[PDB]
Amino acid sequence: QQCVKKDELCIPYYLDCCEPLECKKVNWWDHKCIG
């Protein structure tokens with residue numbers, strides 16, 4: 001499988017980065033995790 005956390009790329013479709021990291025939009029042409 002594949003995961004996605006920390007300086008990764010947010011993806012809300014059906015995922016949500018690992019924890020305690022999050023997933024949000026830095027721009028409409030962009031995506032990024034949080035913390």
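Numbers here mean position along the shown chain, with the first residue as 1.
Method on record in the header is solution NMR.
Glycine is no exception: its Cβ is also placed from the backbone N, Cα and C atoms.
Features as listed in Swiss-Prot:
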- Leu9 to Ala (Swiss-Prot position 61): Attenuates sweet taste-response suppression properties (MUTAGEN)
- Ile11 to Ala (Swiss-Prot position 63): May affect protein secretion, folding or stability (MUTAGEN)
- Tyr13 to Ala (Swiss-Prot position 65): May affect protein secretion, folding or stability (MUTAGEN)
- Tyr14 to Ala (Swiss-Prot position 66): Attenuates sweet taste-response suppression properties (MUTAGEN)
- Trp28 to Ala (Swiss-Prot position 80): Attenuates sweet taste-response suppression properties (MUTAGEN)
- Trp29 to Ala (Swiss-Prot position 81): Abolishes or severely attenuates sweet taste-response suppression properties (MUTAGEN)
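Distribution of Swiss-Prot features across the structure.
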residue : record               : DSSP class
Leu9    : mutagenesis position : coil
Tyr14   : mutagenesis position : coil
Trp28   : mutagenesis position : coil
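Summarising the environment of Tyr13 (mutagenesis position), the number of other Cβ atoms within 10 Å of its Cβ, over all protein chains shown, is 6. There are 5 other Cβ atoms within 10 Å of the Cβ belonging to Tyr14 (mutagenesis position).
For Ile11 (mutagenesis position), the same-chain residues lying six or more positions away in sequence with a CB closer than 8 A to its CB are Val4, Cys17, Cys23, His31. Using CA atoms as reference points, the mutagenesis positions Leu9, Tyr13, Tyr14 were checked against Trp29 (mutagenesis position), and the closest is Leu9.
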